[PDB]
Amino acid sequence: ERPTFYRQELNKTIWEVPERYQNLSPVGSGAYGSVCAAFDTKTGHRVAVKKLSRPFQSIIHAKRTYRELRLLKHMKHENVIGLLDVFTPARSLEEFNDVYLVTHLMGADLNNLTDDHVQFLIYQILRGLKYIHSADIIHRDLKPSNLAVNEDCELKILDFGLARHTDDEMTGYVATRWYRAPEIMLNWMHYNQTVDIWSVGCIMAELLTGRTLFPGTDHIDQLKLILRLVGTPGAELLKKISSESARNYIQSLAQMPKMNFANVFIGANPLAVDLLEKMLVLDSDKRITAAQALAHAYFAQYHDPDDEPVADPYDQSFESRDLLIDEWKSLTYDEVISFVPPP
Ligand SMILES: O=C(O)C1=CCCOc2ccccc21
Ligand SMILES: [Cl-]
Ligand SMILES: [Cl-]
Ligand SMILES: [Cl-]
Ligand SMILES: [Cl-]
Ligand SMILES: [Cl-]
Ligand SMILES: [Cl-]
Ligand SMILES: [Mg+2]
């Protein structure tokens, strides 16, 4: 049976939601969309409710809406954001126009530390990342503002199905670039899931020192900071930079050796230094993986190979499919009506 819906004026729009959701109030800066906090009377959770803005206005927007719903419906892991509910007030495909998504309300992020704290926080990021990567999903945007943390230090990874970041968003002295792997920052080559391990290394360093690792003022300044720490590329990696122009620019720089990480991260646990050296490798083929990193001695007090699960298979063949607006809309409607809530 369909629930009863009620209407309220929120975020310059009329919101129409099931009676179970009460005490709606706008929250956040708008970085993830148009979002309200609420109390869910069915589960007892404080929740975040997102109303999608013009979901089917173009082919690009319609496919992005379908992508967000597919990703959120798949993610079922303690250290990753999950979907509590999805709904529409429409009674048929013909009147379907708005989509609402519901998740747990998270109070703070990593921006808002003993060595034991660093162990637990990085362990949880890697546990969630092992799950994400087992489904052949690449996050691309791990950074402190995308990591929700509660009073008991428990952590969830955020940011799935939103618009790809623009060139302007990545320009200048901006946190949205400081965590990016060099091969994606400069479009050196076709990248893969190894980009996310670079980002984890940048996050871990910052928790240990209290300071951004590579706070570049622009793309080139940031590359210079990176190469000073990890060394200039050797002939093996240069061959793999398929961009002719990017390869030529790199060879204009004087060669530099990799620095001594024990003299950069002064006083840190030697096991933390060792792990950072294995994450912050310029050649992405040679970086440690999430599954390998969980078994590193730095995490000995938390690692349990019987409690680090992998994901069900995730079919993303739709990503290479060309459809019309109304076809993406119908696929999205089908995914709304088939949703089954978690236990
Ligand atoms: O990455 C996302 O899609 C979300 C992040 C948290 C804030 O907005 C959301 C609301 C509902 C479901 C998901 C999200
Ligand atoms: Cl209800
Ligand atoms: Cl609707
Ligand atoms: Cl951030
Ligand atoms: Cl992106
Ligand atoms: Cl030189
Ligand atoms: Cl699937
Ligand atoms: Mg993002």
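Here chain A follows Swiss-Prot for its numbers: 4-115, 122-352, in order, are the residues you see.
Backbone N, Cα and C atoms are what each Cβ position is placed from, and that goes for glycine too.
Close to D168 (active site, proton acceptor) in the fold, though at least 6 residues off in sequence, lie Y35, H148, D150, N155, each with a CB less than 8 Å from its CB. The active site, proton acceptor annotation in Swiss-Prot covers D168.
All chains included, 11 other C-beta atoms sit within 10 angstroms of the C-beta of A34 (ATP binding site). Residues or ranges marked as ATP binding site in Swiss-Prot: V30, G31, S32, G33, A34, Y35, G36, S37, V38, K53.
A C-beta separation below 8 Å, combined with a sequence spacing of at least six in one chain, links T180 (mutagenesis position) to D227. In the three-state DSSP scheme, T180 (mutagenesis position) falls into the coil class. Among the mutagenesis entries in Swiss-Prot is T180 to A, noted as: Phosphorylation blocked.
The mutagenesis experiment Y182 to F is recorded by Swiss-Prot, whose note states: Phosphorylation blocked.
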C-alpha spacing of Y182 (mutagenesis position) relative to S32 (ATP binding site), in angstrom: 20
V30, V38 as binding-site residues, winner by CB count within 10 A: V38
In sequence order, those recorded positions of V30, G36, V38, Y182 whose CB lies under 6 Å from ligand 8: none
Least Cβ-crowded entry, counting other Cβ within 10 Å, from the recorded positions listed as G36, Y182: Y182
Among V30, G36, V38, which are recorded as binding-site residues, the nearest neighbour of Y182 (mutagenesis position) by Cα: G36
